Every structure is written in C-alpha cells, then in structure tokens.
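Novice: My questions all concern the structure below.
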Amino acid sequence: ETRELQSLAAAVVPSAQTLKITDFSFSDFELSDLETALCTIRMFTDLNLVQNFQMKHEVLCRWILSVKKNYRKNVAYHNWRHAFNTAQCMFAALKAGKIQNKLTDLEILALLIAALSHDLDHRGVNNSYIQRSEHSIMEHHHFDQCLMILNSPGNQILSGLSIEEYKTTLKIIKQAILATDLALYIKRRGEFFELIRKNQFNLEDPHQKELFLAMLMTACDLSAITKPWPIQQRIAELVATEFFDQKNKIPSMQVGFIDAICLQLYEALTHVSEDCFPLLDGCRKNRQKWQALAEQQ
Ligand SMILES: CCCOc1ccc(S(=O)(=O)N2CCN(C)CC2)cc1-c1nc(CC)c(Cl)c(=O)[nH]1
Ligand SMILES: [Mg+2]
Ligand SMILES: [Mg+2]
Ligand SMILES: [Mg+2]
Ligand SMILES: [Mg+2]
Ligand SMILES: [Mg+2]
Ligand SMILES: [Zn+2]
C-alpha cells in the first residue's frame, strides 16, 4: 500500500447529490485529487456497478489510483482531470440524461471505464511518440494502457465477470476508446445523422447501438464545450496552452470547432434523449460568447 491508497480506501464517499456529479454544469477546478477519486467511486456505485459485479472496495480504489497515476500532470489539458470530466459527463448523461435505461449493465460498465481510460498516457497533441513504425494510433495505445491496468494484480475490477461477460465488456471498451478518435467520429457520424432525420433510429439493432455508444463517447469527450461560460473560458485556456505552448485567433477557432464538430452531435443526442438538452444548450450559449468575442478581435 501507499499512503494515498490507505486514505482513499478509508474515506467516506459522499452522495451523488452532495458531490454535484449529476449536474451537466459540473466543474472540478476546486477539487483535490482525492476528491475526484471519491467522485469516481460514487459514479461506479450509483450506476450499480459495484453491486452487480461484486467489486471489492480496495480493488476499485487501487484501480482508480492506477488510472490517475497513468495520466501526465505535465500535459495542460489531456490529463486525469479531462478523463475525470469525461466520466462525470457520462454519468450525468446516464442519470440526468436518462440514457441509463436505454443500455445494458455491461455497456454502462464499459462506457464508464472507457471514459476514464480513453486518454491514458497521453503526451499532448504536439508530442509525437507515434514512432513507429507506421489509423487510430493514439487510441490503440490508450486502450493497451487500459487493458494493462485492468490486468494488474490488485486492480482487477472485472474479476467478478464470467468469461462471456468479460469478453463482451472488453470489446465494447475497446470500441469506445477507439471511438474517441475524432477521425472515426467524422466518418461514422453521417450514418447516425441520416438515421435520426429519416426517423429510422433504432437502438435495438446491434449495429446502431454500437454506433450510438461511439457517438456518446465523443459527446462526453468534447463536453467542456457545453460548460457554463466562465468554466469554458478556463478550459479553452488549458487547451490553448497545450496546442500552442507545449491568441485572438482563438475565439474564431472555437466557433469553427463548435460549428464543424459539436452542434450537430448534441442536436442528435437530444433527439435520442430530450433530457440531454442541457448539453446542446450550453454549447449554443458558448457559441454566442465566442462569436461576440471574435467580432471584436
Ligand atoms: C482554444 C484552443 C484551440 O481550440 C481548438 C482549436 C481548433 C480545433 S479543431 O477542431 O479545428 N482542430 C483541428 C485539428 N486537430 C488536430 C485538432 C482540433 C479544436 C479546438 C478545440 N478542441 C477541443 C477538443 C480537444 C476543445 Cl475541448 C476545445 O476547447 N478547443
Ligand atoms: Mg445542470
Ligand atoms: Mg491535490
Ligand atoms: Mg441489463
Ligand atoms: Mg483522445
Ligand atoms: Mg489479484
Ligand atoms: Zn479526450
């Protein structure tokens, strides 16, 4: 054991409501690492994951500490906090967004783990340890890092699954993490948009289900863009720090990013579940804000 594990295992886990992890407008700026750790336990708990898969408290805690440890603090945006926020957005979409009832337990288990693990060991959009020797290169590496952790002694939060359940969950996890490659999202989204507009969308079809999960991953991954203005400015500042340093051109970049990538996604997601409207809403409000700024710059 480490001190950190000891403290985390021994701590009381406040409720979902006390932790605010059900709010789409959630922010982690004022939280310590330990506090994000507790939030994460609460997520697995209220999703019924500890229950239905018999996770041992000490194993979950060690797992989360392992996941956090394998992000780099030295990377301004792509770090544990971003991973943690992606998972909190998944949680909020499942509960407040009422998507939980559209999915199986194994899908839910896999999305949470995928959300937390999808950028593992990221070195910043600039850094180029993609050699070699020459596709979703980063995402494959994030998934390897995830599997490694899931297989570490003391960390095996899936031990309680049968082999069948386990194989299935692993495949879903892998797909979810690969889905976070924006290049995949752009190739796949057309089909998702067609289905929605032709009123054809059907989650009971395995193919369409898998496509939705992919889209849900992207939605959560990009969710900083949906946050209240003061918070989104701060995050945008971290992103900029990573992109450029590891400035009035920035407001129009954000507008372009919102137009090209974000709006349609959150519009589609709201069609699937009207209770995910808050994401669409916050994204629009942020477009106002950035546009206004761009017109002075
Ligand atoms: C404010 C700093 C600049 O912000 C951006 C500028 C450009 C673009 S992009 O989509 O046109 N660009 C195309 C090339 N590709 C390699 C990288 C992405 C994205 C952002 C942007 N992305 C994210 C998602 C990571 C968040 Cl969360 C964010 O806030 N801002
Ligand atoms: Mg809210
Ligand atoms: Mg701290
Ligand atoms: Mg079920
Ligand atoms: Mg990524
Ligand atoms: Mg063991
Ligand atoms: Zn990400």
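The residues of chain A that appear here are 536-669, 678-789, 810-860 by Swiss-Prot count, in order.
The backbone N, Cα and C atoms fix where each Cβ goes, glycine too.
Per Swiss-Prot, the features are:
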type: ACT_SITE; residues: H613; note: active site, proton donor
type: BINDING; residues: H617, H653, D654, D764; note: Zn(2+) binding site
type: BINDING; residues: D654; note: Mg(2+) binding site
type: MUTAGEN; residues: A767 to N; note: Changes substrate selectivity from cGMP-specific to dual cAMP and cGMP binding and hydrolysis; when associated with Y-775 and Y-853
type: MUTAGEN; residues: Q775 to Y; note: Changes substrate selectivity from cGMP-specific to dual cAMP and cGMP binding and hydrolysis; when associated with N-767 and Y-853
type: BINDING; residues: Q817; note: 3',5'-cyclic GMP binding site
type: MUTAGEN; residues: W853 to Y; note: Changes substrate selectivity from cGMP-specific to dual cAMP and cGMP binding and hydrolysis; when associated with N-767 and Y-775
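Set these features in their place in the structure for me.
Specialist: Just so you know, the Cβ of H613 (active site, proton donor) picks up 23 other Cβ atoms within 10 Å once every protein chain is counted.
Close to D654 (Zn(2+) binding site) in the fold, though at least 6 residues off in sequence, lie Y606, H613, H617, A618, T621, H685, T723, each with a CB less than 8 Å from its CB.
Classification of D654 (Zn(2+) binding site) by DSSP places it in coil, neither helical nor stranded.
Mapped onto three states, the DSSP output places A767 (mutagenesis position) in helix. All protein chains included, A767 (mutagenesis position) registers 21 other Cβ atoms within 10 Å of its own Cβ.
Sequence-distant neighbours of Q775 (mutagenesis position) (same chain, six or more apart, CB under 8 Å from its CB) are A767, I768, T769, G845, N849, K852, listed in sequence order.
Sequence-distant contacts of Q817 (3',5'-cyclic GMP binding site), defined by Cβ-Cβ distance under 8 angstroms and a gap of at least six in the same chain, are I768, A779, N849, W853.
Using a 10 Å Cβ-Cβ cutoff, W853 (mutagenesis position) registers 24 neighbours.
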Novice: An 8 Å radius from the center of the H617, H653, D654, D764 Cβ atoms defines the neighbourhood of the Zn(2+) site; name the other residues of that chain inside it, in order.
Specialist: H613, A618, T621, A650, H657, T723
Novice: Would you mind working out the Cα-to-Cα span from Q789 to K810? 20 residues missing in between, answer in Å, no decimals.
Specialist: 15
Novice: Kindly point out which of the recorded positions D654, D764, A767, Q775, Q817, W853 have a C-beta less than 6 Å from some atom of ligand 7.
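Specialist: Only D654, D764 qualify.
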Novice: For the stretch where 8 residues weren't modelled, take the C-alpha of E669 and of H678 and tell me their separation in angstrom, rounded to whole.
Specialist: 9
Novice: Name the residues of the same chain, 6+ apart in sequence, whose Cβ is under 8 Å from the Cβ of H653 (Zn(2+) binding site)?
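Specialist: The answer is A618, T621, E682, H685, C689, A719, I720, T723, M760, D764.
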